[PDB]
Amino acid sequence: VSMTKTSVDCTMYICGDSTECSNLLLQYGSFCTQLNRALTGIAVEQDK
Amino acid sequence: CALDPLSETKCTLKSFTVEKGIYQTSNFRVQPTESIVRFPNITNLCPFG
């Protein structure tokens, strides 16, 4: 019926506390925004 | 976008009006408070003496 509503943010996943890695990820435009929106949609649809 | 949680929600939704709900705005993070380096104690000093 449902699975664990895992919500992996990638700002901490791809990059640790490294701020230079955060900037390098920021070079990629909206990849992590799409990923997080997709995972939150997955979680909300699990609740639904 | 950093004055208050309402402002953070507004800047996340990109809209001046915020609908009734719970919106993820940012991420909480606990910075390391201090640094510790507990290396093993020197078993024997080199024989400079």
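Residue numbering for chain B follows Swiss-Prot; the residues present correspond to positions 291-339, in that order.
This entry, so its header tells us, was determined using electron microscopy, 3.2 Å.
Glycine is treated like the rest: Cβ placed from N, Cα and C.
Annotated features, as they stand in Swiss-Prot:
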{"type": "MUTAGEN", "residues": "B:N331 to Q", "note": "Reduced viral infectivity"}
{"type": "VARIANT", "residues": "B:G339 to H", "note": "In strain: Omicron/BA.2.75, Omicron/XBB.1.5, Omicron/EG.5.1"}
{"type": "VARIANT", "residues": "B:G339 to D", "note": "In strain: Omicron/BA.1, Omicron/BA.2, Omicron/BA.2.12.1, Omicron/BA.4, Omicron/BA.5, Omicron/BQ.1.1"}
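A gap of 19 Å separates the Cα atoms of B:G339 (variant position) and B:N331 (mutagenesis position).
The number of other CB atoms found within 10 A of the CB of B:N331 (mutagenesis position), across every protein chain shown, is 5.
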